[PDB]
Amino acid sequence: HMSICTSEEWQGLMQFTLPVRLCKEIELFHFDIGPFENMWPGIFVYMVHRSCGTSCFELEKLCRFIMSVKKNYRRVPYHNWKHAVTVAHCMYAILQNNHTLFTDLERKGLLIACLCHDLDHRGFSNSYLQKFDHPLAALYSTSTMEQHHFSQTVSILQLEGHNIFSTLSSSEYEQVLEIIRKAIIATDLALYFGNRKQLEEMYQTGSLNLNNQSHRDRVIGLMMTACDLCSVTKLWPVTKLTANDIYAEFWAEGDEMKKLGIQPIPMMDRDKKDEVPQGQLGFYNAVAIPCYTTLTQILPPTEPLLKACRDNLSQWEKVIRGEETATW
Ligand SMILES: COc1cc2nnc3n[nH]c(C)c3c2cc1OC
Ligand SMILES: [Mg+2]
Ligand SMILES: [Zn+2]
């Protein structure tokens, strides 16, 4: 089954008011939610209301959905509740800077898909679950975890007083759930590589057309990747601290593989930390920089994500040259 929020939890969220100083900061792509843990459910409510209006959801149902989503994220080093809210905030900023390019239905579906995209993550990759024939790999052949995250999202909506979409007409309901399903599967990085090459060719040739549903799905797919990886778009100390959380989870998986008699890939090996600055360089060159370059060409208002990603690539290159200061 699914874990449920207490009455105190969602009632506490209903009376949450955001500090006026934060209303300005939240609009910016570089916004770091890190220092405001007590306000994270409240920041999501504010985002929903700012993106889709104050009445888009029955306030009571929205607060219950949010606090139960929080309760079904695990205490893992990276794929946790903090990650969900960070990903949802990047989607908010993208949607605010390109608001009428997207319909009300898409905005509702995308913000909720971002909050739910890693629901019940156990801190183990698709490679681990496949390699060690976990039941999840038998149920879901490809994009194993992502198909499980969506399955988890539908289950929360299926709880009493949690279906925030039950008031949509029969047709827009099916439409929103499909927007959500496609958004969550798109967060499987395996699919990103093909998605970005298909989008780049459509852009360079001028065939890219947002009124074409297949094109719309791919653009939303790239937006999902862009949000999922947005830790590489923050101010350098935030980017570096999240990288510590990301590697703490990879090293725990690698530790599990060594217990099983299998040498992990160097990236998951805590005895190979000297290889991290070069691995980040490879990740930015092959994954991050291309993602934001393509997203920027399609949606010019997202240029700050690209700019910030280029600045963080410079910082990683400074680490390799032994020019870094600070720490902590
Ligand atoms: C900050 O560097 C990284 C960020 C990441 N974020 N999400 C990820 N999902 N799956 C993978 C493999 C991710 C990943 C990898 C990174 O370096 C290798
Ligand atoms: Mg994921
Ligand atoms: Zn994620």
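Residue positions begin at 1 at the first shown residue.
Determined by X-ray crystallography, 2.1 Å, according to the entry header.
Cβ from N, Cα, C; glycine included.
Taken verbatim from Swiss-Prot:
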- 6-323: domain 'PDEase' (DOMAIN)
- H79: active site, proton donor (ACT_SITE)
- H79, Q280: 3',5'-cyclic GMP binding site (BINDING)
- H83, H117, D118, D228: divalent metal cation 1 binding site (BINDING)
- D118 to A (Swiss-Prot position 830): Loss of activity and of zinc binding (MUTAGEN)
- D118 to N (Swiss-Prot position 830): Reduces activity 1000-fold (MUTAGEN)
Residues flanking the divalent metal cation 1 site, with Cβ no more than 8 Å from the Cβ centroid of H83, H117, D118, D228 and excluding those residues themselves: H79, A84, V87, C114, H121, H149, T187
Set of same-chain residues at least 6 away whose C-beta sits under 8 angstroms from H79 (active site, proton donor): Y73, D118, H121, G123, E249
Recorded positions compared (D118, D228) - the one with the fewest other Cβ atoms within 10 Å: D228
Cβ neighbours within the same chain of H117 (divalent metal cation 1 binding site) - under 8 Å, at least six residues apart: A84, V87, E146, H149, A183, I184, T187, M224, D228
Whole-number Å value for how far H83 (divalent metal cation 1 binding site) lies from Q280 (3',5'-cyclic GMP binding site) (Cα to Cα): 19
Sparsest-packed among the binding-site residues, when each Cβ's other Cβ atoms within 10 Å are tallied, from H83, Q280: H83
DSSP three-state assignment (helix, strand or coil) for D228 (divalent metal cation 1 binding site): helix
DSSP-derived class (H/G/I helix, E/B strand, else coil) of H79 (active site, proton donor): coil
Mapped DSSP class for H117 (divalent metal cation 1 binding site), helix or strand or coil: coil
